[PDB]
Amino acid sequence: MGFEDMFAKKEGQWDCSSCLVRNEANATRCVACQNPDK
Amino acid sequence: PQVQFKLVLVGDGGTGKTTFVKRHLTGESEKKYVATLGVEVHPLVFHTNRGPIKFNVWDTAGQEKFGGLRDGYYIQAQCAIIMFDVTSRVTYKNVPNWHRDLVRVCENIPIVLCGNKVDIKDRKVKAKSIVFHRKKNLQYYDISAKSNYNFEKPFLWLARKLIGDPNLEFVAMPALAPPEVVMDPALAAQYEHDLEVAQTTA
Ligand SMILES: Nc1nc2c(ncn2[C@@H]2O[C@H](COP(=O)(O)OP(=O)(O)O)[C@@H](O)[C@H]2O)c(=O)[nH]1
Ligand SMILES: [Mg+2]
Ligand SMILES: [Zn+2]
């Protein structure tokens, strides 16, 4: 078996390249570490 | 498909949090420093029978006390390890404070409690004295970071809880830093039995 994809990225989500927290599409900087999406 | 989880590693300064997370060699070589928060995020991959899981372990750079971590530290935490030092009773007395600080921001995430430094023979927080509760999102393990003793158990338990698969297994151990101290096997056998009984009598 694999992993049930209930942990998968939802539409428009992005992973912060500084701290790896998963953010929402309307966020332009990370909700945790405040680094800008890059 | 690789699933990842943010894991917050908290506990009093000097309990061995950094020493513990740094046992995972690839997580150390690929760690990321988050300058705004003073945190090192260690991406710890574990290979399960159902594929790879990544625990992104948040380790503080300082000696913060409970409630002293910046707010971003706990944001989107999906699981946690609370660590104390079995040779320092104060660090265990503060575990409920860390636990309360966690549940305030993250609510019902799975949490593992780890008593570190059990390689030290003169153990002050004895296995039989460890307080066990009715919480199904809470689990305890002895660990010795410097000997890798029980290193994988917190992560395996959290993975089983998070994935909802109690038969999940690690098919291989991660590459770990060579042990720097020996864990006495007689003590380990005794501690493990003592904990089964305290875990069962409650
Ligand atoms: N005997 C023993 N000493 C440890 C262990 N883990 C950490 N120590 C030491 O405890 C001191 C604090 O370790 P550190 O990782 O910096 O703790 P932190 O402040 O929680 O990050 C250091 O001197 C460690 O070498 C262990 O598992 N066994
Ligand atoms: Mg540290
Ligand atoms: Zn971030």
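We number chain B the same way Swiss-Prot does; the residues here are 7-208, in that order.
Structure determined by X-ray crystallography, 2.1 Å.
Placement of Cβ uses the backbone N, Cα and C atoms for every residue, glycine included.
Among the features that Swiss-Prot reports, GTP binding site is placed at B:18-25, B:36-42, B:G68, B:122-125, B:150-152. Cβ-based neighbour count (10 Å, all protein chains) for B:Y39 (mutagenesis position) stands at 12. DSSP assigns B:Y39 (mutagenesis position) to a strand.
For the recorded site, B:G19 (mutagenesis position), the DSSP three-state label reads coil. The note that Swiss-Prot attaches to the published mutagenesis B:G19 to V is: Blocks DNA replication; when associated with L-69.
Its own atom aside, the Cβ of B:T24 (mutagenesis position) has 16 Cβ atoms within 10 angstroms in the protein chains shown. Under its mutagenesis entries, Swiss-Prot includes B:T24 to L with the note: Has low binding affinity for GTP and GDP. Almost completely abolishes interaction with BIRC5.
Listed in Swiss-Prot as a mutagenesis experiment, B:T24 to N is described as follows: Has low binding affinity for GTP and GDP. Decreases nuclear import of proteins and RNA. Stabilizes the interaction with RCC1. No effect on nuclear location during interphase. Loss of activity in triggering microtubule assembly at mitotic chromosomes. Secondary structure at B:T24 (mutagenesis position), taken from DSSP and collapsed to helix, strand or coil, is helix.
Quoted from Swiss-Prot, the note on mutagenesis experiment B:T25 to A is: Minor effect on the interaction with the alpha phosphate group of bound GTP.
B:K37 to R appears in Swiss-Prot as a mutagenesis experiment; the accompanying note says: Decreased acetylation. Here the Cβ of B:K37 (mutagenesis position) has 18 other Cβ atoms within 10 Å, regardless of which shown protein chain they belong to.
Annotation of the mutagenesis experiment B:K37 to Q in Swiss-Prot: Mimics acetylation; enhances the nuclear export of RELA/p65.
One mutagenesis experiment named in Swiss-Prot is B:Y39 to A, and its note says Abolishes steric hindrance that traps the essential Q-69 in an unreactive position, and causes slow GTP hydrolysis in wild-type. Loss of one hydrogen bond with the gamma phosphate group of bound GTP.
Secondary structure from DSSP puts B:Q69 (mutagenesis position) in coil. According to Swiss-Prot, the experimentally introduced change B:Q69 to N is described as follows: Unable to hydrolyze GTP. Increases binding to BIRC5 and promotes exaggerated spindle formation.
Record note (Swiss-Prot) on the mutagenesis of B:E70 to A: Strongly decreases the relase of bound GDP. Around B:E70 (mutagenesis position), the C-beta neighbours below 8 angstroms that are at least 6 residues distant in the chain are B:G19.
Quoted from Swiss-Prot, the note on the mutagenesis of B:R76 to E is: Probable loss of interaction with NUTF2. Loss of transport to the nucleus. Here the Cβ of B:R76 (mutagenesis position) has 16 other Cβ atoms within 10 Å, regardless of which shown protein chain they belong to.
Under the DSSP three-state reduction, B:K134 (mutagenesis position) is assigned to helix. Experimental mutagenesis is annotated in Swiss-Prot for B:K134 to Q, with the remark: Loss of normal mitotic chromosome segregation and defective mitotic spindle orientation.
Across the structure, B:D18 (GTP binding site) and B:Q69 (mutagenesis position) are spaced 7 Å apart at their Cα atoms. Proximity of the recorded positions B:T21, B:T24, B:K37, B:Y39, B:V40, B:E70 to ligand 2, judged by a Cβ distance under 6 angstroms to any of its atoms, singles out B:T24 in sequence order. Set side by side, the recorded positions B:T21, B:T25 differ in how many other CB atoms lie within 10 angstroms of their CB, and the most is found at B:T21.
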